[PDB]
Structure formats: C-alpha cells, structure tokens
Amino acid sequence: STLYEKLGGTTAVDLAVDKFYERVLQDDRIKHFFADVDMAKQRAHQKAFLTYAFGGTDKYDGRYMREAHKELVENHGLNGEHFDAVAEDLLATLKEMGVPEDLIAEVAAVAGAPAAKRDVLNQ
Ligand code: HEM
C-alpha cells in the first residue's frame, strides 16, 4: 500500500525524495512557486507529490488541493505547464534511479490524472 513498500524501504524513499527535491529546486519553470516556502516545507512538498503519484491519494482530498494552491494560482500564475513540469521532474528522477519503465508509466498516469490537476489548478 505505502510508498515505503512500493519503492522498497526507507533508503529508496529517501533517494527518490532527495533527487526529486534537488531537481525541482533547479527547475527554472517552477522554482519561484517555492520562493516563500522554507526548505523543510519544500522537501516535504516533493515527498507529498511523490506519495500522491505512487497511489497514496488518500491524503490529498481535492478540496484540500484546491485551497492549498489557491494563492499560487491567483498570485504566482500557476497553470497546466507548471503542473506538468513537476510530474516530468518526478519521472526523470525515477528513471535516473533505475525504476522500471512500466512502473514509471504507472506513476505518470497518477501524477497526470485529470481531476486532481483541476483541483490544484483551481479550475
Ligand atoms: C497533485 C499535485 C500536487 C499535490 C498532491 C500537491 C500537494 C501539496 C500539499 C499537501 C500541500 C499542502 C501543504 C500544507 O498544507 O502545508 C501543497 C502545498 C504547496 N504546493 Fe502542491 N501539490 C501538487 C501540485 C503542485 C504544483 C504543480 C506546484 C507548483 C508548481 C505545487 C506547489 C506547492 C506550493 C508552493 C505549496 C505551498 C508551499 C508548501 O507547502 O510547500 N504543488 N501541495
């Protein structure tokens, strides 16, 4: 069920999260959304998105998603391109840690799932 289990333990999860966080930090398309976010929240956010994309959506009610990103949408110009960039960053991270291509496509399908995307984007 858990992220822990699907990736195979604490060290695997830590690797995924740290590499994903590193990549987002360096991605000029989306870095400025985290401008007013301390680095603890920044890393927690990537662990959240990662948790979501591996099928732990349970914690990410669309109504919570809609409120949590409202200021990004209204004041930072958050849009589809940004949303897609975060998913692409995740799939690039997993590939570089040798996650099977069929498993990457599985997480691609959850990461880019339409109803959660509409909620985050306040559409
Ligand atoms: C389904 C996709 C995503 C999920 C599941 C997700 C989840 C979360 C969660 C749980 C929070 C709330 C944290 C809290 O209450 O303190 C949050 C906050 C935030 N998310 Fe997302 N998010 C998603 C997509 C995005 C995208 C596309 C961006 C930026 C390009 C983004 C940027 C942020 C920002 C800046 C915050 C506020 C700061 C923070 O708490 O890190 N999120 N996100």
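Sequence positions for chain A are given in Swiss-Prot numbering; the residues included correspond to 2-124, in order.
Backbone N, Cα and C atoms are what each Cβ position is placed from, and that goes for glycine too.
Swiss-Prot lists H46 to A among its mutagenesis entries, and the accompanying note reads: Changes iron coordination. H46 (mutagenesis position) carries a helical DSSP state (H, G or I). All protein chains considered, the CB of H46 (mutagenesis position) has 18 other CB atoms within 10 Å.
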